[PDB]
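Take a look at the structure below.
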Amino acid sequence: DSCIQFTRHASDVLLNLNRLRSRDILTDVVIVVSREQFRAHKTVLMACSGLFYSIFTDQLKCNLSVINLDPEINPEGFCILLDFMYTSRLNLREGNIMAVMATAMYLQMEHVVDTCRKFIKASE
Amino acid sequence: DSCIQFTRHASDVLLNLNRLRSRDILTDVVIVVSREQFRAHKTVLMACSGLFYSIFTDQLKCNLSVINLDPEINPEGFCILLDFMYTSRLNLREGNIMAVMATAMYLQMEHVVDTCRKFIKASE
Amino acid sequence: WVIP
Amino acid sequence: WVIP
Ligand SMILES: O=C1Cc2cc(Nc3nc(Cl)ncc3Br)ccc2N1
Ligand SMILES: O=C1Cc2cc(Nc3nc(Cl)ncc3Br)ccc2N1
Ligand SMILES: [Cl-]
Ligand SMILES: [Cl-]
């Protein structure tokens, strides 16, 4: 086509989606990870995770307001990944890399899994 | 912080949100523009438009499944802007620039208004 | 704004 | 991935 493109549009949209998350506006699901609860937008979760994409395209699960993750999932690892989904920034540290990679594998977040594998290979 | 960032994350999220729109997945509102209807995600509309942000943060309007725009709004202008919201690409043409600018002013989409004003100033 |  |  003969379209023009606004370079910062995608970044600005995500920044606004994160502002809505911070103020709990139009969040439509609670993700339960052991004793912790995380409110989010189903569409953003689906856009970032192969697991949430499969869950919310399911004709029965699409209507659930609560999703319980596998008990092996670490709440901090999930929190770091949820922040990444809404900001593009990943808080990857020596103390959390194993939990973050395990959570990204479960959530089916391929680019996160790839950087974790590379950072782990560098430290061996 | 000591975060790393995935450059293409925001673009990939928006691309996925547009795939959900194309398949009518988890769309939660219909925007009526004269005889035309446009299905969309309230969160994406809010993230792109000052008008939709004000509408869906209203305690009564946040619950509406149908929003009727002002009858002066052109459906093609709206369609072009809705496409821009979900893709960052604006189909700006000599034949549609006036309708697109009028719609962007009504929707409170400042960057679109700015490029329309510049393209109009160049042709005078 | 750019030419994509 | 980059250092932001
Ligand atoms: O690593 C990842 C991230 C991700 C996101 C989605 N999300 C969607 N995929 C498609 Cl094709 N359409 C709409 C949506 Br929402 C699917 C798989 C994966 N795997
Ligand atoms: O030209 C524009 C585009 C736009 C978008 C929003 N959206 C939001 N703004 C804020 Cl501050 N927080 C959350 C959201 Br969603 C508000 C105003 C405007 N004006
Ligand atoms: Cl990823
Ligand atoms: Cl804009």
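Swiss-Prot numbering applies to chain A: residues 6-129, in that order.
The deposited model was determined using X-ray crystallography, 1.8 Å.
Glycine residues also receive a Cβ, built from the backbone N, Cα and C atoms like all the rest.
As annotated by Swiss-Prot, domain 'BTB' applies to A:32-99, with the evidence given as sequence analysis. Residues in the domain 'BTB' (A:32-99) partition by DSSP class (helix H, G, I; strand E, B; coil) as 30 helix, 15 strand, 23 coil.
Mapped onto three states, the DSSP output places A:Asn21 (mutagenesis position) in helix. Of all Cβ atoms in the shown protein chains, 16 besides its own fall within 10 Å of the Cβ of A:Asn21 (mutagenesis position). Under its mutagenesis annotations, Swiss-Prot gives A:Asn21 to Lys the following note: Abolishes interaction with NCOR2 and HDAC2, no effect on interaction with CTBP1 and transcriptional autoinhibition; when associated with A-116 and 376-Q--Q-379.
For A:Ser59 (mutagenesis position), the Cβ neighbour count at a 10 Å cut-off comes to 12, with all displayed protein chains included. Among the mutagenesis experiments that Swiss-Prot reports, A:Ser59 to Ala is described with the note: Abolished ubiquitination by the SCF(FBXL17) complex.
According to Swiss-Prot, the mutagenesis experiment A:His116 to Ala carries this note: Abolishes interaction with NCOR2 and HDAC2, no effect on interaction with CTBP1 and transcriptional autoinhibition; when associated with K-21 and 376-Q--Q-379. Same-chain residues at least 6 positions away in sequence with a Cβ under 8 Å from that of A:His116 (mutagenesis position) are not found in this chain.
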*Determine, to the nearest whole angstrom, how far the Cα atom of A:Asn21 (mutagenesis position) is from the Cα atom of A:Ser59 (mutagenesis position).*
25
*Three-state secondary structure of A:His116 (mutagenesis position) from DSSP?*
helix
